[PDB]
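Colleague: This is the structure, below, for whatever I ask next.
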Amino acid sequence: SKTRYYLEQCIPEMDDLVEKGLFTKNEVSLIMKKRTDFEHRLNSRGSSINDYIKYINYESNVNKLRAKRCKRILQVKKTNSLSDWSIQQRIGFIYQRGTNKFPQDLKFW
Amino acid sequence: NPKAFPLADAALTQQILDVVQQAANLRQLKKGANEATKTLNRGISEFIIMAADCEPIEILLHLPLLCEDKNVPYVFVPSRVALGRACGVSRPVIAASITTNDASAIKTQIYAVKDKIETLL
Amino acid sequence: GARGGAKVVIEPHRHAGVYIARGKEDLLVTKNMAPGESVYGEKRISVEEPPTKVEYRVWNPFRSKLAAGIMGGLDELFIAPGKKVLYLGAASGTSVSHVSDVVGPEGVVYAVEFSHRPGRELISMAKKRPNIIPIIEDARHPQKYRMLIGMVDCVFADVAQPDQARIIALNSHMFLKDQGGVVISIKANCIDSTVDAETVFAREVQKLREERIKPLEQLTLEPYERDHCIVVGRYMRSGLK
Amino acid sequence: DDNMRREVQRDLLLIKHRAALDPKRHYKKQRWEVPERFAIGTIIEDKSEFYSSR
Amino acid sequence: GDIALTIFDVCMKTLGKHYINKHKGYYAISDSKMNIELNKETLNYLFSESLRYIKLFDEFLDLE
Amino acid sequence: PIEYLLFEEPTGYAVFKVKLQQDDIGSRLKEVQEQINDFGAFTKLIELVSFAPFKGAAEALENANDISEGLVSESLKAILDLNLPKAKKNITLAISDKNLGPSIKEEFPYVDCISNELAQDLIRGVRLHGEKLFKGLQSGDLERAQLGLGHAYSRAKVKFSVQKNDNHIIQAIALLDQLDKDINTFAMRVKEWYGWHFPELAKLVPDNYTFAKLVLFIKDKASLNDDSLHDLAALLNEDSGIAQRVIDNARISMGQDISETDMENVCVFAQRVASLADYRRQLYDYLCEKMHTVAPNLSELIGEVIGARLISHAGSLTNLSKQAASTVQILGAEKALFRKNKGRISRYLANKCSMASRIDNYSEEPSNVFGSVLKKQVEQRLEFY
Amino acid sequence: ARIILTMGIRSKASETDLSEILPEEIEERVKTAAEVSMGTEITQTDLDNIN
RNA sequence: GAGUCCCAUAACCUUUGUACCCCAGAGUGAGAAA
């Protein structure tokens, strides 16, 4: 299935969060559970563009939470590791999938 | 571009009129536009001959519409005076038809003309 | 036989979109798409249904070759309600209009004609029948009217030309759906008058095989016509074996 | 309709046995069980056929 | 400012052309009177278009 | 070596990009042909990159002509210029038509066209799936536009004209009789309704149209003045004496007076009958005008109204001309349109009608010159018998 | 009938407003059908009488 | 309790009035006048 391939792409990110201590393992699991439902929704039949917008919004919110726990816990503006740029790259990847699937919707473009 | 089309040249016209004269002797000729329409409707017409000088020409331009629908060869000859003479009647004839008959004595001559008309069209 | 006031018991035919009117004599009929008029002066039958007045058109076998095919008993006609059909060599609405009746409002008929004079009556008929798209073009160059035609479930060829095997093939490749229908009416005199009618029919059948059209059936149209046979075939691109 | 009006019932009965109506006709051989869907219609003649078939 | 006016010129020609194609369908209009109406509507449509650029020119103070 | 594909829809031009190239040595195998049918298999071959819909109906016909002639329309030049990359090596374009190839090469030297059976197969798949390949992009509806374009393309070549149309003649006549039936019927009801209030006037003015007008003036019979007498005297003429009669009978009658509401309907209903008659007169002029412009020969020979009827019986001016002379005689033999010596003129006139009809039908701009000499010829026969 | 009065010709369908006669979804339908129509042009003489 | 749903808002027949007809019909297809 396509879904599992996309989920495993997240693992190196979730590993970095625990190692940096920003998120606990239980918290990290909850993020993956929400992604698992999203990443599945996109690849299954009946998907609409709104599913892409929801997932993009969710990933954007996770980026904010990481950015604040960085200064709160690590006390560093940018942690030099994979976690810094994974989300921003992922959100871009979601857009490229969305526009290919639904080139009609001008709002998404 | 002209309404009367195709118009047979001199050499072909001589051969067409010859067949008409032979057909008239054998009772295989229907003379006049009204008869010609009746033959096409009954689909017994080997081919139709028309006078390109018919005055006015439109009076017989209904036959091609019948001819093309039913897939019957047709041709225009320059003279109505000559066509009437070959037909054997004592008046001008603007349209004539060769009735279908596979038992005819002039079958080979008819088909010889029929191919040439088909090439012209 | 079928006089003006005479009345008939109309019951359906084995082929969908074809009906039989019984009586002292039997008539093949198809339901009128545009009630209240006749395109070539055929007889018409009116039935009162709950009450709306529907109208049936009498199909004369002697004028339309396809009709003569029904009466002789063609096993399979790919023309049926709700199917796109391409009619090549539509001289006028004598036979296309009947085909349009069979397909019904849902289906469409692509009538193709070359000569302008019979076409003018084709166009005037087409206005009364929305489901007919008349294409005044030469069937020998299908590329010219490719914009106008989509996939067509069946291709019906009444064209009287010596080289039929090419026109039917070229339009078959471009527009016929795989496993689609092909119905060709063959006139022995037109293709080659020098040889007997049987040889011509055998020759045309072989051409269709070379063009990947597996031929299913041949029927001779007598007594309705002399030296005519309708060959029904399927377009099998996968394999004709 | 299940009423099966006697006029329509007799109507179909003359088409089942149409071989005996006129001694010169002699149609083909067929059974023609009554169909489950049928209608009765009146022919309409062309105005050009006023004298021939009216 | 000559370059801008050139675009206005070519603009005003083609907009009229397409407006003729619309309001006409596939087919030319046989009636002479109706054709006059189409020419009017093009003109009126073109004037209402032309008037806008007069309004636009006001915005730019530096140019003549 | 195919990389870009050009497909033309009635709505517009569609350009695809070929992701994978199907096996060519095996093109005739069953597997590589089935995949064209299967959408899942086909979508892996090509992907849409561009689509430029036509501005309107007019442009669709113009390009539909150009594509037929193998030319490059300005819209087609635009879409290719935006899509095909500039290029020793030439970008390959797949096109259905070979005649279009050289024109594209002229405009674009850097593109090489292909139209072998490989190109035809990919074009076949595009046509098969149609709108499904556009990924929801708005392509209108391909079935409707084909119907509009198809009629547009055909009638452009054959050069149809509104001048030839005769359906107006068939339809105006169907109004002229229907109006006369209704104008008679409704006027008969005006007679009864106003008859109750005053039955005598129905006897005084038998002409129904005048009665509607006269009723419009003398609403209530009690209104009787010398000035009113002059007014109603102006209506029609006093020669009949109805003007003096109406006043005397108005003074003295057994008509029971009806309410103002009932009076209101009689005049309004009478006003309705007036409009139908006035419209019918206006139409009768229109039919006469159109018959001259459509069938001047036939109209001149027998008449505008009768010739219009004959066109209706035959069903169309084309059908009438196509008929034989004997058939035309019986076409109007139920209403005696053309009508022992009497019989001969009918049949003689019957032929001459067919003669005029043919001239009218197949003539782009029929004149009345031949109709006249034909009628004079029939006349000369008339005195002879 | 009221449609014929407001707009006489398919050409007029583009600028004519049918809101009072037809709802929104119907009126756009005739506007689109107007441009792709199969029927032929008519003279003002025909139009006046049809009005 | 009980067929509106085969138009009693109608069909068919008779009488009267109006306008016509007393030929053949997929009409025939070369005489007519002297």
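Quick note: numbers on chain F are straight from Swiss-Prot, i.e. 3-89, 93-344, 370-415, in order.
Every residue, even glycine, has its Cβ placed from backbone N, Cα and C.
Below are the features I grabbed from Swiss-Prot:
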type    : residues    : note
MUTAGEN : F:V333 to A : Reduced growth rate at all temperatures; when associated with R-385
MUTAGEN : F:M385 to R : Reduced growth rate at all temperatures; when associated with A-333
Colleague: Could you round the CA separation between F:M385 (mutagenesis position) and F:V333 (mutagenesis position) to a whole angstrom and send it over?
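Modeller: That separation, Cα to Cα, works out to 11 Å.
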Colleague: Under 8 Å between C-beta atoms and at least six apart in sequence, can you list the same-chain neighbours of F:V333 (mutagenesis position), or say none if there are none?
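Modeller: Sequence-distant Cβ neighbours: F:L315, F:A319, F:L325, F:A380, F:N381, F:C383, F:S384, F:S387.
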Colleague: How many other Cβ atoms are found within 10 Å of the Cβ atom of F:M385 (mutagenesis position), counting all protein chains shown?
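Modeller: Here the count is 23.
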Colleague: Three states by DSSP: which one describes F:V333 (mutagenesis position)?
Modeller: helix
